[PDB]
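Step one of this worksheet: look at the structure below.
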Amino acid sequence: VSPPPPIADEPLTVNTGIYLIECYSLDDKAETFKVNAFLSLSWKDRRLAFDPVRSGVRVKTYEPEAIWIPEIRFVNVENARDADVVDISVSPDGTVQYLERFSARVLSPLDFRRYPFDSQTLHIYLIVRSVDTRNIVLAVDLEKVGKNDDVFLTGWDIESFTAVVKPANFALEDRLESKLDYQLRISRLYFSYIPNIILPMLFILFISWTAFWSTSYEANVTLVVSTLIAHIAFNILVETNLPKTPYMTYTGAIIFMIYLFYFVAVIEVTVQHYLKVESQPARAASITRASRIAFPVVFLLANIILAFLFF
Amino acid sequence: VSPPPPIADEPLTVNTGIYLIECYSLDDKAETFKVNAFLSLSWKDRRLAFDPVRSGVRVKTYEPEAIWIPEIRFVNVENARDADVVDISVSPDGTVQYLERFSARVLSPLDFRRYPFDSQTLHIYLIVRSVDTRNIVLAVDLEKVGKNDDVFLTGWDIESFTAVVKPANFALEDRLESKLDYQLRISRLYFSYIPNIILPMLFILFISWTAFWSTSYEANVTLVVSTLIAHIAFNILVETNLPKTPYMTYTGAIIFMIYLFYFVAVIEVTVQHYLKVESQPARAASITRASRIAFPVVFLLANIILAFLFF
Amino acid sequence: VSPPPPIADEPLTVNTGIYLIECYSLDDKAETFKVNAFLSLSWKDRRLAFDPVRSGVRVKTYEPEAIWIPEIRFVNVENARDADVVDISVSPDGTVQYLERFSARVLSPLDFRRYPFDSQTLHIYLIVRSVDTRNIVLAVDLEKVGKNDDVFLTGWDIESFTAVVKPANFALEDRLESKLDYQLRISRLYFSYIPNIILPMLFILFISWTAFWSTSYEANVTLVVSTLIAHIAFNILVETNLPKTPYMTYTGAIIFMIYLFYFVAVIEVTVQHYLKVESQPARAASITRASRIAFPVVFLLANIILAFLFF
Amino acid sequence: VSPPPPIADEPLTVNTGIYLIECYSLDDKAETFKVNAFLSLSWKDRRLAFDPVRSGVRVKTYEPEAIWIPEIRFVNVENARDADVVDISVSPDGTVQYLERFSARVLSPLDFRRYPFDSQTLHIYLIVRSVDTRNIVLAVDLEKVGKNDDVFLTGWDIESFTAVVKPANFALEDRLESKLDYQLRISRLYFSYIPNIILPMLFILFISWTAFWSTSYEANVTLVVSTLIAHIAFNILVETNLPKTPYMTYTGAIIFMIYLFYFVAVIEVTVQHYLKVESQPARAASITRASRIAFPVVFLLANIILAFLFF
Amino acid sequence: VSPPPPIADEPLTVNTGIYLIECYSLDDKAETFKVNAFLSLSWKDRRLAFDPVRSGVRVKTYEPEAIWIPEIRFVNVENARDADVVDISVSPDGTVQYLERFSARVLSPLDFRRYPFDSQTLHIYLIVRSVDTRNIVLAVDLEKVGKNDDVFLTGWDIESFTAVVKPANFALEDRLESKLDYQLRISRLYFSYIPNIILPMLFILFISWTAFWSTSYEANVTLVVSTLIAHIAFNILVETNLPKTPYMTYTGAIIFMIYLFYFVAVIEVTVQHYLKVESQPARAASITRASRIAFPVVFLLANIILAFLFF
Ligand SMILES: [Cl-]
Ligand SMILES: [Cl-]
Ligand SMILES: [Cl-]
Ligand SMILES: [Cl-]
Ligand SMILES: [Cl-]
C-alpha cells in the first residue's frame, strides 16, 4: 500500500486526538510516566471512496493490513508504543476514521526546585515523517482530545490535558516532519509533608537548642552531637520521600541550613565552655543568653529569605 | 466477518464472567495487582444457528478467525492482557460460548488511612465499543463469575469476588460504550502488627519516661536523646512494613504523636533541671512527679481520641 | 484437527512427565520460582496408526500443525510458559510421543514459621480441559518424571521431585478438568545462621547485662540504651537475611523476646537506682544480685518454651 | 536477494549516520545508556538503477523484503536493537537511501576516578560483516550525523555527538569486518556536590576537632566517637550519590583520609589524657595546643596533594 | 527438510564455536551473567554438494528455511537465546558454514568463600538432541572459539575463554544427547578492598582498644559500646560491597571475629571495673596492662590461622 495522491499541490492533513484512559507510574527519578490511551486519526484517501447504494453499506470497516495508514510516532517515548487497533471506518467519500489503544512510557523532564510545591507539564510529542511522493501535516481535532475523569496520579492534582493546535513543521535528514505537542498539567499535593518531614525534623533541631539553658559541657556535647546523629538518622528515614537531584531543591536548601545550625551550635557550646575554662564567665553566659534569642530569630529570618528566594 | 444483524432496533447483549484462577503480586505502592483468570462471553448470532438433526451434531466448535467475536477490553489495565482462546462453542440457536484465559496487571486505587485495619475493593473494568452497524451492551452471567478456593493473597483475607450487574453505558468519541464493574473485596490480616511494630516501639518510648524517676541531668539527657535515636532507628527498620503515602495513615498519626512525646519529654527534663539550677527545687520535683502520671494518661487519652478519629 | 474418537464411552488418558533441567530464581518474598524443564506427553490416536512394512518406516515424526495435540496448561503459573517443541513421534499403533522444553515462573506458597529450619513443597499444577466431543484425564508416567543432578538452589537442599499419581478431576465452567500435582521438596540449609544472625545478636544482649555488676546509674544507662541502639542497628543489618511476613516466625519470636529483655533490664537499672536514691540500698543491691542469675536463666527457659512451641 | 556485484575489485561503501532523537537511562552502575535514534544508510546497487522516462517515476520506494540491504549491527549493544524501517528510496542510478528508527541499551565503559568532575565518551560501535562474494567498508556521511537540541541527560552536559570517519577494518572468523566509532561526549554537572556531600561532611569532621579546646576525657571521647558515628551515618545517607567502584575515586580518597583523621584524633585525645594521668601535663597541653594548628593545616595540604594527584 | 543421511553407521559431527562479542551483567546474587556472542556451526550435507564450474559459483548462500540446520540449544540458559542468523555458506563438497549472533542470561554457579580473592569458571553448556533417523555428536573447532579484546567485566580479570574438546554424550528420555562445555575463567580484582572495607573497619576496632590506657568505667563503656555501634553502622555501609551467602566467606569470618573482639573487650572493661570495685586494684591494673599486648597479638594470630584456613 502507497500514500493517497494529491489532486492539487496540497499536503495530507491527519486529524489527531489523544484520550487518556488511565495515566500512572510517574518515575520522579527517571523523569518517566506510563500512559494507557486512545489515539484517533482521520484523513481523506479518495481511492477508498464508494457508492453506498451499490455497496449496500453506509460505512466500510477495514483491517490495518488492507489499507494505507500514516506512520505516526512519538518523539519522547522510551521504546515504541504497545498499540492495538480498535476500529478503522471508511465513509463513502474516502474519509478514514482510525482509532487505536496504546500504552507507552513517556519521557518528559521534571523540575523539583520548588519541592513539595512543584508543578509539572508533561509532554507527549506526536510526529509524522513526510513521504517521498507527498508531504504530511498534522492537526488537532479538539473533540477527539480529552481524559477520563477517573485518571489518578496519587499525591498529584491532574489539572488539564491540552494540546498546542499549532504543529511545528520542520526539516530533518532532507525531509519535512510535522510535530504536535500534547501537554498534561499536574501540580503536587503533598499533605503529610509537615507531619512526615518538617515537624519532626524541627523538634530534633529544637532539642539541640536546650544547650543554651545549660552550663554542663558534658551534657551540652551529648545534647548537640546526639541530636546531630538523630538529624542524620531522620534524613535517612525521609530519603525515600525526598528529591534525588544534581541541583538544589527548596527542601534541600532547608536541610542544608539545618546542618549548618548544628555546626554553629557546637561552636557556641565550645565557646561557652572555653570562656568558663579561661575564667571569663561574664562573656561565657553573655554568649549563651544571646544564642537563646539569636539562634531562633536568625533561623526564622534565614528560612524567610530562603523561601522567598525560590518563590 | 461482520456483526450479527438485529431483528428489530435492539442492542446485542454479551454475557460476561470472570473466574480468578490465581490472583497475586499486589503492589501496595503502585496500586497494582496481577491476576491470571478466565473470561467467558456469550451472545446470539442467528446466522450461526443450525438444525441439529440435519447437521448430525449437538454443538459446533469454531476457530476465532472463522466467526465474529466482540472486541472486549479492560479500562484499568497497565498494558494489554495476555489472553489465549480456550474454547468457542455454538449451540443450535446461534448462542456462541466463548472462553479465554488471560493475565493482566490491574490498576485499582488503594486507601491506607486505616492501616493495618484497611480493607480494599479491587476494580477490574470491562468495556465493549459499539460498532457503527449495531450497538453492544454488556451483562453479568452470575454463574460464570467466581474464584478458585486456592487464590491466595498473603496477609489479606480474600472476602468476595462480585460484580455490579448494572453496566454503566456512556458516550465516548461519538460512540456508545458499555462498562461493567468487577469488584474484589480484600481485608487486611496483619497479625504480627503488635509484636513487630507497636510493642517494641512502645518499650523505647517507655524507657525514655524513666527520666521522671531520676534527677541527674547527665543521665536524663542520655535517656531522652538516646531513646529518640533508638525510636528513629526502629522507624528505619519498620520502613518496609509501613505505608508510603501523601496523606496521613492511622499508624502514621501514632508515629507522629510519639515524636511529639519525645519533644515534650525533653522540655520537662530541661525544666526540671533549670528549676533545680535556679534553686526552686520544690517546683522542680513537683513537675517531675506530675509528669509520672501526666505523660502516660495524656498518651492514653490522645491515642483514644486519635483512634476514634479514624474509626 | 479434531480429538481422537473413543472405541467406546472411555476417556483419553495423557501420560505426563516433567524433567527439571535447571531450577532457579526462588523469590522468598513473591513466593515464586522459575523453572526451565521438559514436558513429555503420550496418548493413543488410532487414526495416526500405520502398517510399518507398507510405510517402510518404524516411527513417523510429525509437525505440531499436522496432528492433534492436547491443550495442556499450568494452574499456578504467572504468565503462559515459554514452550518449544523438541520432538513428536508416532509409533505404528498410534501412540504419539510428544516432548517440549518450557520455562515458567511458578507460584507455590511459602511458610517461614520455622525459619531458618523451614522446608517447602513447591507445587506445579498440570491441567487439561476436556473437549465437548470426549473427556480427557491425566496420568503420571513415573519413568518420564525426574531432575538433573546439577539442578541447584543456593542455600537449599533439593530433596525430591515427585508427583501425586492421583489426578484430582473436577468441574469448571460446565466442563470436566483433570489436575495433576508435581511437588518439589526443598529444605533450608542456612549454615551461617548462628555466626551471621544469632551469635552477634546474643553478645549485644549480654553486653547489656554487665549493668548488674555495676552501680553507676550514668554507666548503667549508657550500657542498656547504647546496646538497645546496637540491637536495632544490627536488626537493620540482618533485615535482608530475615523473613518479611504478616505472621510470626520462629526467629521473629526470639527477636521480639530480646526487645522485651532490654525493656525489663531498663526497669531493673531504674529500680536499682531509685532504691539507692530513696536510701534502701539493701533491696537495691538485692535486686541487682538477683538479676545476675535471673535474667540469664529466665532467657534460657523462655527460649526453650519458645523453641518447643514451634517444633 | 544477493549483494551488488562490483564493477572492479573495489569494496561496497555504506554511508552511515546516526541522529539521536532522545538519549536517556544512563546507568552509572551497569555502564549502560539507552538511546532512541535514526540510522541512515546509503550504497550503490547498479542492478536497481532505472531510466526515469521509461519507469515514469523519479524515485522508487521499496519494501525491506524486496531488495538487498546490508547486515549492519552494533558491537556494544545488550540485546539486538528495536529497529523499525522508516523509508527506503532508490534513485535512478541505483543509490539506495535507507532510514530506520531504533532503540537500544548500549554498553560503553564509565570512569569515575575524577568523580564528580568526571567526563565520559560514550561509544556506539557500528559493524558490517563482509560477504563471501564482495567485501564491505563503512563510511560516515557527516550531514546524516547529529542530535536533537532537546536531548537531555539530567545532571550532565551533552557536549558533542561526533564520529571517527576512519573505519577500523579487521579480520574475524576468517572474514573482513568494518567498524565505525560513534562517540557521545558528556561532562558531569553536579552542582549540589558541595552542599549535599562535602560541606556537611566537613562540619562533622570539624565538630570532632573541638576536642583540642577541651581537657575533659569524658567530653573528648563523646566528641570524637559520636562524630565518627555521625560520619558513618552521613556516609550511609550519601551512599546513593556516590560511585560504587572496585578502584579508588577522587571522592573515595577524601572519604578514606577523613576516616584516618578520626583515627589520629582519637590517638591525640588518648595521649592528652594518658599524659595528664601520668602527671606530665606540660607535654599533655603541648600536644593538644599543637593539634589545633596541626590537624587543620595537615588536612589542607593532604587534600591539596590528594587533589593534584588525580588532576 | 530432513537430516543428511550417513554413508555408513556414522554420526553427524557439528563443529561448534562461540566468540564473545560483549560479556556483561554478572549477578553475584542470582549467579547469572548476560552474554552477547557469535555461534558458529559446520557439518557435511552431501545432498547440498555442487560442481563449481557448472554452477558458476565458488560458494552458495542459503536461507535458514531453504536447508536443514541442526537444533542446537543451551542447558544452563534462563529462557531461550535471542539469536539472529548472520550467514549460511555451502562449499562445493556440502560443508555448510552457519553463523548466528545471540544474547542469553546464563546460569553458572558462583563461590565466594575466598572473597575478595575468589575466582570463577563460568559455564555455557551446548547441547544437540539426536534425531530418530541419525545420531548427532558435537565437536570444538578451536579457531572459531574466542573473545573480543574489549570484553569487560568491571572489577574482574577476564582470564580465558576455553572449551573442553571432549563432548560428554549421554542418554535422556530414551535418546542420545551430545554436551559441550564452554568455560570462561574470571578472577577478582578488588583493589579498593583495604581502603574501602578493611582499613576503616580496623581503625573503629582500634579506637575501642584505647580503653586499656584508661581507668574511667564511664569513659570505658562509652568507648567500647560506641565503637561497637560504629562497627555495626560501617557494616551497614559495606553491605553492598559484601557477599550475600548461606555459607561463611573469608571476609565474613574476619567480620565475625571482630564482633567477638568487642565482646571480649567489654568483659575486660567490666572485670577491670569489678576488681577496682571489690578493692583488688593490683589484679585490676594487671588485667588492663595485659590486654594492651594480648588483644592485638591474639587478633594477629587469629587472623593468621583464619587466613591460612581458607588459603
Ligand atoms: Cl512511537
Ligand atoms: Cl485489555
Ligand atoms: Cl501454561
Ligand atoms: Cl544490533
Ligand atoms: Cl537456547
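Here chain D follows Swiss-Prot, giving residues 47-357 in order.
If you check the header, you will see the structure was determined by X-ray crystallography, 3.4 Å.
Using N, Cα and C of the backbone, Cβ positions are placed for all residues, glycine too.
Among the mutagenesis results in Swiss-Prot, D:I244 to Y has the note: Marked gain of function, with a ten-fold shift of the proton dose-response curve towards lower concentrations. The residue drawn here is the original one. D:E264 to A appears in Swiss-Prot as a mutagenesis experiment; the accompanying note says: Decreases cation selectivity. Decreases the binding affinity of TEA and TBA. Nearly abolishes block by Cd(2+). Record note (Swiss-Prot) on the mutagenesis of D:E264 to Q or D: Decreases binding affinity of TBA. Swiss-Prot documents D:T268 to A as a published mutagenesis change and attaches the note Increases the binding affinity of TBA. Weakens block by Cd(2+). D:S272 to A appears in Swiss-Prot as a published mutagenesis result, with the remark: Increases the binding affinity of TBA. Listed in Swiss-Prot as a mutagenesis experiment, D:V284 to M is described as follows: Displays an increased sensitivity to propofol but not to desflurane. According to Swiss-Prot, the mutagenesis experiment D:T297 to A carries the following note: Marked gain of function, with a ten-fold shift of the proton dose-response curve towards lower concentrations. Also shows slower apparent rate constants for activation and deactivation. Displays an increased sensitivity to propofol but a decreased sensitivity to desflurane.
Cα proximity to D:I244 (mutagenesis position) (within 10 Å) is found for the following mutagenesis positions from D:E264, D:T268, D:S272, D:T297: D:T297. Using a cut-off of under 8 A between C-beta atoms, the mutagenesis positions D:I244, D:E264, D:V284 that neighbour chain A are D:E264. Cα to Cα, D:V284 (mutagenesis position) and D:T297 (mutagenesis position) are separated by 12 Å. Listed mutagenesis positions: D:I244, D:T268, D:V284. Those with a CB under 8 Å from a CB in chain B: none. In this entry, D:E264, D:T268, D:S272 stand out among the mutagenesis positions D:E264, D:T268, D:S272, D:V284, D:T297 as having a C-beta under 8 A from a C-beta of chain E. According to its DSSP assignment, D:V284 (mutagenesis position) is coil.
D:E264 (mutagenesis position) is 12 Å away from D:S272 (mutagenesis position) when you measure Cα to Cα. In this structure, the C-alpha atom of D:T297 (mutagenesis position) lies 27 angstrom from that of D:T268 (mutagenesis position). In the three-state DSSP classification, D:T297 (mutagenesis position) falls within a helix. Taking all protein chains in view, 24 other C-beta atoms sit within 10 angstroms of the C-beta of D:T268 (mutagenesis position).
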